[PDB]
There are 4 protein chains.
Amino acid sequence: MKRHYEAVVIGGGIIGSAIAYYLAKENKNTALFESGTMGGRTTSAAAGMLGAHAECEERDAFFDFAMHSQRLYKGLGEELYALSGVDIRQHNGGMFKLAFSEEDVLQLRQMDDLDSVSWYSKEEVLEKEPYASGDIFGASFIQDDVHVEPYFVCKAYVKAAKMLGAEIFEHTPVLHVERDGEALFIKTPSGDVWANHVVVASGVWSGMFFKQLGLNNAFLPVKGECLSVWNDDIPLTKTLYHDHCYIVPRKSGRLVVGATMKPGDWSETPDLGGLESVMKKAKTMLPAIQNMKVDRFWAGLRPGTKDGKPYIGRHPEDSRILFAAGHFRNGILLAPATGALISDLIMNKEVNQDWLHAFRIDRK
Amino acid sequence: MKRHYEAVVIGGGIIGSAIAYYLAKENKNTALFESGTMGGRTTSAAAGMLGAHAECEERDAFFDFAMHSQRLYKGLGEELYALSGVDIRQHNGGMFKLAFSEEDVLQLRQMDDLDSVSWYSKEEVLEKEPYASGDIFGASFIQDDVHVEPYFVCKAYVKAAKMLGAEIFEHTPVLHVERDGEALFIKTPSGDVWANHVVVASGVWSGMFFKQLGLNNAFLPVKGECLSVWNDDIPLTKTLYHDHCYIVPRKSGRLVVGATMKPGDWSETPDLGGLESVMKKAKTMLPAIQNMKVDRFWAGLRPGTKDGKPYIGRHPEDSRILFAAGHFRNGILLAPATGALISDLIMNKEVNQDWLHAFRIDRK
Amino acid sequence: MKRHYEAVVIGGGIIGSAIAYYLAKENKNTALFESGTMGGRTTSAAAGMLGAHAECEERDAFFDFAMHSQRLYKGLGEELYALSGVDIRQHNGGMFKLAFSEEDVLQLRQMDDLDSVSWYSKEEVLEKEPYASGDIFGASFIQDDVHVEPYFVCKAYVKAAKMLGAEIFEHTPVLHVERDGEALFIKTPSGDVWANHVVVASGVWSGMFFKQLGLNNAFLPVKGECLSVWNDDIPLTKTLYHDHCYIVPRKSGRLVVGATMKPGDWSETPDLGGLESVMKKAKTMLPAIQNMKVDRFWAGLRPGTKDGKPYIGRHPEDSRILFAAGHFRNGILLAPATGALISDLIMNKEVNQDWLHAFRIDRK
Amino acid sequence: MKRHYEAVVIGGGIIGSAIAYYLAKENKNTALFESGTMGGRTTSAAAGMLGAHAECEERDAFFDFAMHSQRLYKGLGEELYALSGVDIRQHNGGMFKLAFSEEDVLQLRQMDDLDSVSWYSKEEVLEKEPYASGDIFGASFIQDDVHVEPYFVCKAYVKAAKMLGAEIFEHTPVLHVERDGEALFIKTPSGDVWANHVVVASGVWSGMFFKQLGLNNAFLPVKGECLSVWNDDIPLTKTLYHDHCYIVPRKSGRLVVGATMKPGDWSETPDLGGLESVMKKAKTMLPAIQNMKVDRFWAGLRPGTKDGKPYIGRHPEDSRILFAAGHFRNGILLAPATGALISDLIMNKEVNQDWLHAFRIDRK
Ligand SMILES: Cc1cc2nc3c(=O)[nH]c(=O)nc-3n(C[C@H](O)[C@H](O)[C@H](O)COP(=O)(O)OP(=O)(O)OC[C@H]3O[C@@H](n4cnc5c(N)ncnc54)[C@H](O)[C@@H]3O)c2cc1C
Ligand SMILES: Cc1cc2nc3c(=O)[nH]c(=O)nc-3n(C[C@H](O)[C@H](O)[C@H](O)COP(=O)(O)OP(=O)(O)OC[C@H]3O[C@@H](n4cnc5c(N)ncnc54)[C@H](O)[C@@H]3O)c2cc1C
Ligand SMILES: Cc1cc2nc3c(=O)[nH]c(=O)nc-3n(C[C@H](O)[C@H](O)[C@H](O)COP(=O)(O)OP(=O)(O)OC[C@H]3O[C@@H](n4cnc5c(N)ncnc54)[C@H](O)[C@@H]3O)c2cc1C
Ligand SMILES: Cc1cc2nc3c(=O)[nH]c(=O)nc-3n(C[C@H](O)[C@H](O)[C@H](O)COP(=O)(O)OP(=O)(O)OC[C@H]3O[C@@H](n4cnc5c(N)ncnc54)[C@H](O)[C@@H]3O)c2cc1C
């Protein structure tokens, strides 16, 4: 552990890992501190949908940022594999957003004018996916709302960062950021470090740092429970999505299934009632899943903010300190654009003012 | 591996392990052959209830054998620990057989005249176990229908048998039993061995040997799926039982919960619909289970016979061959009595004639 | 389960799975029977090297068959993914066969005349792989001796076969093949089935079937123990190979490490002494591995034959019966060529006579 | 969660769980806060030896406290089971401290004058334990240095505390302790709570709180790596111990084997070189272990202090604050005595002054 770094990142989920990579790529001398292991919390619980078209209700700067991040994934697998040897496991089948009523149909068809979406009738859906529930009314097909394996996107980013000279410290929680002197310094149980810039990317745990730095921004966990099964018997290429729940086919032959929403629960392991509810929902979407062998079950904590949008930007009173936290159901999707925007700010490059405004820290 | 043994046991579940122990205690030179690892199939799936009082319909020979076997468990843990160093994990809390209707109350109170049983009102049940469902009408308390951990009963028996001289061959499937000569022989992939007596204790897989030896006795698997949770928050001492389903409190703090009944299914891991149904049923018996963290899921194959009773006895044309298989939901309970009976028969000792008839091979 | 099939395959490792696929692709009505789960035995233990240049000592028909099978892998990932949705996880880094003495150098340089191999000096090796042991003398670089994840090659083959109409029966061991009538029929615990052709692909367990069919061909297990670690800190692209031991970098960031050779041991789980020896060897090849976190440990049984070559062909007295078993350290490599050769025979196509001879059943 | 508690415990390992129990038994309104799950860190890594006689150098106050704590285990299993339903799994076989040189024999025989100990010759050791290494010179037999399973001691204490009224908050890290007011308060991400007394029992992570409260007491992790195997073949009743390494027979049939010593390492999973060294050492103590099937690998962080002794006592400037942390290799042994001492201090009862001095916070 060196005494001085140009940039220090606090937290090693997908968000901090991406930021470290983009900083290292700009030749900033960078360190990352993670309390546990890289990718070991909410990042490991995520399905991995690049779900930009759960964001086009409202068609605003948040949708625009989401589509930009989706485009950034285009060459990303190759770029990171060349440096890390780690495959992000991209699956380009796309998504059927299912309807189970005429009310569902009217809501989904509001997206018809987007070039990125096409409406499929009940019969057109079943020709492509014969095992989708016969109670559907049709589905919006979203070709580019693909998926990746999030733990491996995170490991790819961090290994690439390391090969570009970033210094990674697992099992090293950050206790304090100060703030006082002409440089920031951070305190850890194994010594102290100075930095020209500090980035807080500690997910749902980020509130301690806002408060330490004179800011009241808070986070509420919304727990989500999931399971996986082996699909050894039927074809399924597209992701199936309904009412924030999903069945995602991975290239291992597993299906990933979720999820509950349990506000205010900080526990990271699933309950019996939660898993029961996940099973019940999945069966309404793909009836044949009742016969599939169960693999695993898990949970994670979504980092909920007051208004439901992330904080991505500078401390309003100190440009040396930055935050990137509060990606509720979209942190995998938004990892590259988040990483790029934070790196650009630290480098004093011009950035998109609509995104700078939308994600700013002081939203009064 | 020797050329000849006085007795050979085929199968290393709880039934075969018990038989080898009783035989070695009689100073029979004994070997046991098991296809995989000891206790690795149906024995590992069982809850471990000593459920004699799910067996008192017609209060007959089968009920008498069950009560005898239950009594044989009295000093067993201490006996086997002295030779093996393995604890069978006996829990003497007893069982509440619950009622959820006036029909249930009638059926259950027919046991009131037995010394083994006492009726509890709704209010008396909730005094002892406040978290039992408030929809009950009361319960029968059976003090002696206690529980053990069946994998460790199996390991205790086999290690005890080893210390007394038995030779145990894991990863050694038996392919054939030959009758034609003065003594028997068996064939394995590691070589062929002679034996004075052979005992078939291969569970639901026993059909192959019956057929090989001129008998049409057949087995149907009835698969059962179970789950466990951690009970970190409430007191629960007694087992809860209703309509062949159960919640069994272990001394680790886990609850064992089951079970489905799927006839004709030879698969040994649980599917999604089965686990969903187990969770649904458990919640009606103990509502607070909804909030408990899930630990593990599993399944096993009950060995079903034409009339639901096991075959424990000699081949009717050859007293050198014996069978001990088809213990449907009662093989943990019946392991000691089954072992003692087969060993007594090999020794040509007098045995109970009602039991010998009830479990005979030739039932037409 | 139907009464009649055109072709029946006994065993569901990678070999039987491939054969079922090629038969289904020829529109033969096919069934496969597997005792347990698909790919669940020796196939799951394998590293997955396509190791043809461990076969060019002797430069004979076996080397030629191995190179042919390696070429068959070229478009295989894509062909199977299109039908199954399962990714075989191919890694095209290639292999350094290391030397640690001048005697090693002379032996490896015997391959220099092959276009598929280039000799690298000590310094040339370390420029590509700086963490390979500094005690090496150089290495042969074998560009096309790449690797795949064998469990997933097997799952891809079987899911593709199913989509082409093959019928797959897990948890259905075959008890007997007969032989007697104008058609073969096979016996299982859940009923009997007739077939115009039967293929034995039961790996190290295949001996029972040879013997049932009047043939004395035998198999000896050679157990191999392995482990995996997480490589989160150093670059490693090429497989490292020395004296039948190896370090294989997977695209998850894990390294796969092996292996012991324990003749006559049928146990399928690793010993303490075996794993210790694997650790010791790995450290001599890649010293930095001592600091890497351990992931998993496992074992499997290599199917050893008398002369060390597989049996791939017809029963000499009955062209309806075929065998494909005894691939010692090369069954992953040889899976496509094995599958193709068996399918071609069943279809009465002309085949390569050198390969037909080399792998024939009656090698006197 | 209430606004105020009479006592608050920070940390839910074995030390904190014990403290909460003794406090609730005194009818103190008590809460305990734990960052993750109860017993989930160093407590889960421990073998569970009650090793008082690895503590008799200078036969001093520390040895006396160890013997007192060992005596407190006498009725503990039964006491905690009555309230919790959780078995601590005590094994009363005792310990052989082995000698492999004349130097070892001299050191060990200095304990001969204690009532707790008896010397055994080589021949007398091998009579009792035939599989101990034949290279030994004899061993000291310590009957009372028995073992328990530490995770279940922890779970028993906490569940017992709950039944007596303690309120337990998992997934609730404490960020700060404030001294300035009439009562203390603590800050958590779920809100801030007042308390009359606060006890810091956060193991190797306790340094943060010392520093927060004006004290420079520091902690260094000494990581230890262990493994387990299945002992299915030999008798082993006594624990074997040599040079801080051990083989501990559990009543499940497992052996627990350890351990390395890696100062300065905060990582909590084992590396390859560490496990290799544990296997090598175990084979010198019990050669037959080479053939045993491996079960599990793990690691944990010993909380090392400047002089190797724990801090158990009051903050020297504020009697409302207490610490109980830095139990290096003896925290399972010392849990009962540590709990009773902290509880007695909170109650203002008279305590042993030698012990109060030996473990005081201000050692300069
Ligand atoms: C059920 C579920 C499914 C989801 N599915 C999707 C999906 O399909 N698509 C999508 O885009 N999003 C999805 N999400 C959302 C996504 O998981 C999150 O937005 C994302 O993982 C947040 O990333 P992060 O790096 O901020 O947080 P985390 O992964 O939680 O990482 C934060 C890290 O900070 C560390 N930390 C905390 N405190 C400190 C400290 N003091 N010092 C050092 N380190 C510290 C932690 O140990 C942790 O590793 C899903 C979420 C859930 C729970
Ligand atoms: C969900 C579930 C819950 C249950 N709960 C209870 C309960 O609470 N109480 C109770 O009393 N009972 C219970 N049972 C029933 C109990 O599990 C069985 O009756 C009992 O395990 C049967 O033991 P076994 O030794 O006959 O069979 P198994 O344990 O299946 O052993 C047979 C052995 O034979 C071996 N074998 C097969 N073929 C060969 C061969 N060719 N050569 C060598 N070896 C071979 C197998 O590998 C296997 O290990 C339960 C069952 C299920 C499924
Ligand atoms: C440590 C290790 C590493 C290896 N690494 C490599 C490598 O890198 N490259 C390579 O090419 N090879 C490697 N091998 C060799 C390779 O694993 C084998 O050659 C290959 O898996 C054999 O395939 P199989 O289908 O014949 O056997 P298996 O995978 O063992 O399949 C046979 C199947 O038959 C079933 N069966 C048995 N009896 C019956 C019955 N009565 N009825 C129905 N089914 C039955 C079994 O359940 C089993 O699933 C390695 C082997 C080991 C052990
Ligand atoms: C390999 C190994 C073998 C050992 N074998 C033995 C043995 O045989 N016998 C013996 O007596 N001892 C043994 N020990 C030592 C023993 O494990 C320890 O002395 C003991 O576990 C310490 O318990 P603890 O409660 O202090 O620490 P821990 O169990 O580490 O508990 C501390 C708790 O504090 C929590 N925490 C930290 N920060 C906060 C916060 N801010 N807010 C809330 N909670 C927080 C943590 O999450 C943790 O659960 C062994 C140790 C090792 C590593």
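This deposition comes from X-ray crystallography, 1.8 Å.
The backbone N, Cα and C atoms fix where each Cβ goes, and this holds for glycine too.
Look at Swiss-Prot and you will find B:14-15, B:34-35, B:42-43, B:47-49, B:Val174, B:327-333 tagged as FAD binding site, backed by experimental evidence. What Swiss-Prot records for B:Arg302, B:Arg329 is substrate binding site. Under mutagenesis, Swiss-Prot gives B:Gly51 to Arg with this note: 130-fold decrease in catalytic efficiency on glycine and 28-fold increase in that on glyphosate. What Swiss-Prot says about the mutagenesis result for B:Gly51 to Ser is this: 60-fold decrease in catalytic efficiency on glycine and 210-fold increase in that on glyphosate; when associated with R-54 and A-244. Experimental mutagenesis at this site is recorded by Swiss-Prot as B:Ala54 to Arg, annotated: 20-fold decrease in catalytic efficiency on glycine and 34-fold increase in that on glyphosate. 60-fold decrease in catalytic efficiency on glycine and 210-fold increase in that on glyphosate; when associated with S-51 and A-244. Quoted from Swiss-Prot, the note on the mutagenesis of B:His244 to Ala is: 2-fold decrease in catalytic efficiency on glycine and similar catalytic efficiency on glyphosate. 60-fold decrease in catalytic efficiency on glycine and 210-fold increase in that on glyphosate; when associated with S-51 and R-54.
What Swiss-Prot annotates, mapped onto the structure for a quick look.
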residue	record	Cβ contacts under 8 Å, 6 or more apart
B:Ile14	FAD binding site	B:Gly39, B:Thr43, B:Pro150, B:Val153, B:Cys154, B:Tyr157, B:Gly331, B:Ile332, B:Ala335
B:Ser35	FAD binding site	B:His171, B:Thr172, B:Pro173
B:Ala47	FAD binding site	B:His147, B:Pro150, B:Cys226, B:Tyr246, B:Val248, B:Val256, B:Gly258, B:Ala259, B:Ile332
B:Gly51	mutagenesis position	B:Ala66, B:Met95, B:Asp145, B:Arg329, B:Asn330, B:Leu333
B:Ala54	mutagenesis position	B:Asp145, B:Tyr241, B:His244, B:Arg329, B:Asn330
B:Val174	FAD binding site	B:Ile10, B:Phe33, B:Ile186, B:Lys187, B:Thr188
B:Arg302	substrate binding site	B:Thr42, B:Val204, B:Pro221, B:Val222, B:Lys223, B:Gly224, B:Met261, B:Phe328, B:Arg329
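The candidate set comprises the recorded positions B:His244, B:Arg329. Of these, B:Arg329 has the most other Cβ atoms within 10 Å. Taking a Cβ distance under 6 Å to any atom of ligand 2 as the criterion, the recorded positions B:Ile14, B:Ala54, B:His244 reduce to B:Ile14. According to DSSP, B:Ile14 (FAD binding site) sits within a helical segment. Here the Cβ of B:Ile332 (FAD binding site) has 26 other Cβ atoms within 10 Å, regardless of which shown protein chain they belong to. Secondary structure at B:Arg329 (FAD binding site), as computed by DSSP, is coil. Under the three-state DSSP scheme, B:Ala54 (mutagenesis position) falls in the helix class.
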